[PDB]
Amino acid sequence: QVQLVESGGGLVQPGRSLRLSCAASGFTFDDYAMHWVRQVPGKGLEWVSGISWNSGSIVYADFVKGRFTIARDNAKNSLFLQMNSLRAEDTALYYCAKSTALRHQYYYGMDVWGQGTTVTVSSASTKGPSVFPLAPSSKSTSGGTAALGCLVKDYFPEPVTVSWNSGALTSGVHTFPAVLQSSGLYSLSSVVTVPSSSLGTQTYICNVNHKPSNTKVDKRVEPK
Amino acid sequence: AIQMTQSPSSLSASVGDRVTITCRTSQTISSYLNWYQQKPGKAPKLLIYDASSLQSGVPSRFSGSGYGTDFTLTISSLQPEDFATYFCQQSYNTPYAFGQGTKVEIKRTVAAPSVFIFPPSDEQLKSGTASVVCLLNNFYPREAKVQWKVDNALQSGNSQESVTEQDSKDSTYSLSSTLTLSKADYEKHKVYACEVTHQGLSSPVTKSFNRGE
Amino acid sequence: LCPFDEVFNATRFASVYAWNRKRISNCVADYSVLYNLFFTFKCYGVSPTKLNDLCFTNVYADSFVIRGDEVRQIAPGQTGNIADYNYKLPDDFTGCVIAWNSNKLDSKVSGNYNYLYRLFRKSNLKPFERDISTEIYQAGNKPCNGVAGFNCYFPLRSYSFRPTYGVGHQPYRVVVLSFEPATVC
């Protein structure tokens, strides 16, 4: 299938630089214009930059000025965005988009979008998340449905990803949106409802991934 | 520039209703308006391009119209999986600016929350902080009040709440209430209770545990 | 006899941006191809049952090809990409419009990109205006100088008529007859 995947996101202090990449597969990358689109937490989509198939046409939105530089390597099927003099308002999740209309016509739409990469500009520090099990008590489950989860506390920046049983368990999972604590860090809980009968026989593991800090933590959630 | 103004900013409709979203341009963009759908935490997906051309794979219930200004996106029969945010984006002139967005919500029959309380782990207590989590799962309507009681003492200010976006499958909400105490303060008490009120509940639902048990 | 067979029974039609016009004058009009009609028929300013009793100075036969969703624009007081940028009819248009589905003629399995249509134009077309210019359309603030890129696109695009498309995207051959010494009786 057609596919785009962004990379290079992470923490960067104000004024410093960061380089984003976009790897393409499943289509003729050399024939289509590519775009960068970002989204402020809570706000709407904002177009950043685009580039023609042969790089003869290159654009930037006004909030880019002379700080960012878009480029592409058709031999490597890769799109790039060099971000310099980053500011706090550049904090957003950056999408890489392929243009529907073939060749030099970028007036139709972006059919294919990547999952995006998160960029956070802050004069803070890359803190890793602590993962604690949310186990049910001995006498506290009043139903044929039990609840368990994992507290993912004190990380920076966004985002973190939580999967259950390495992605095999998806039904009934609720990964709550993060909250900004007074300390300045983010914290969220990921829960899942499972048959109460499965507590004694089955194993439940939450898999937390924090790419900016390269943190990967597995935590088995067992009854107390 | 080409400012894109969407109306409404938010709407609430039920499954099967006919939803129409309006998108206006600061100047004429001919017929190159595009519609996109974005789920919370997911990437946007193309629905309509060139004002009226349906993208391959998009259900036929989506349809776009308009020319010059006042473009309209129409969902003939709203389904549970259409809960998202719909953006319009002009492609006549760079920058390919987007609209402010129109968040579509779905309503459903009242569903009382299932309540679960979680004590802090021994691992977290070793580090000086205790977090007590109360889960309100798969409920509608969204309104709920969580009151923390520690040895029958109502807490205040030491709790934070987080609510999921309305589920795309059952149109319900989930809510987490986290009570944050110091390890010293946590170990001074035995009883930790979470009391939940909801318009679907005739009486408040209290889930509690005894520390160390 | 007025050459009406050459317009309707033509093997190849023109694109909507370069619509062909056949000037018909000094002839006896055997109204039979439009007199009775998978044939759409829209008349403006005149009745067909009275056409045999009227003499005109000149009768113009405009022929081109569009898709099904664009036939509604071939009419007086209509807006759209076809009406504003390809073929416009005046508000006091005196004549009839004929259109029929030609999916069995102008649609190939691999796509028939031969038929074209004008996308971008700086202003709207006057009634009965034909613009065959292929200059790179300037949409932005920088000049184009014949360069196809960002904000400098080709003003013409292809229809890509495939038989597996919906009725709204299938080719429709349109014949617009305008009724202007009176010699066409």
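Following Swiss-Prot, chain C shows residues 335-371, 374-516, 521-525, kept in their order.
From the backbone N, Cα and C atoms, a Cβ is placed for every residue, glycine too.
Secondary structure at C:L368 (variant position), as computed by DSSP, is coil. As a natural variant entry, C:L368 to I appears in Swiss-Prot alongside the note: In strain: Omicron/XBB.1.5, Omicron/EG.5.1.
Its Cβ placed at the centre, C:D405 (variant position) has 17 other Cβ atoms within 10 Å. Among the natural variants in Swiss-Prot, C:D405 to N has the note: In strain: Omicron/BA.2, Omicron/BA.2.12.1, Omicron/BA.2.75, Omicron/BA.4, Omicron/BA.5, Omicron/BQ.1.1, Omicron/XBB.1.5, Omicron/EG.5.1; complete loss of interaction with host integrins. The residue drawn here is the original one.
C:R408 to S appears in Swiss-Prot as a known natural variant, with the remark: In strain: Omicron/BA.2, Omicron/BA.2.12.1, Omicron/BA.2.75, Omicron/BA.4, Omicron/BA.5, Omicron/BQ.1.1, Omicron/XBB.1.5, Omicron/EG.5.1. Long-range Cβ neighbours of C:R408 (variant position) (same chain, at least 6 residues apart, Cβ-Cβ under 8 Å): C:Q414. A helical conformation is recorded for C:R408 (variant position) in the three-state DSSP classification.
As a natural variant entry, C:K444 to T appears in Swiss-Prot alongside the note: In strain: Omicron/BQ.1.1. In the three-state DSSP scheme, C:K444 (variant position) is classed as coil.
Quoting Swiss-Prot on the natural variant C:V445 to P: In strain: Omicron/XBB.1.5, Omicron/EG.5.1. Taking Cβ-Cβ distances under 8 Å and a sequence gap of 6 or more within the same chain, the neighbours of C:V445 (variant position) are C:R498, C:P499.
For C:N460 (variant position), the count of additional Cβ atoms within 10 Å of its Cβ stands at 11 [all protein chains shown]. According to Swiss-Prot, the natural variant C:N460 to K carries this note: In strain: Omicron/BA.2.75, Omicron/BQ.1.1, Omicron/XBB.1.5, Omicron/EG.5.1.
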Densest Cβ neighbourhood among C:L368, C:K444 (variant positions), 10 Å radius: C:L368
Cα-Cα distance in Å between C:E516 and C:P521, where 4 residues go unmodelled: 11
Rounded distance in angstrom between the Cα atoms of C:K444 (variant position) and C:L368 (variant position): 28
Between C:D405 (variant position) and C:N460 (variant position), the C-alpha gap once rounded to whole angstrom: 20
Integer Cα-Cα distance in angstrom, C:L368 (variant position) to C:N460 (variant position): 30
Structural state of C:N460 (variant position), classified by DSSP into three states: coil
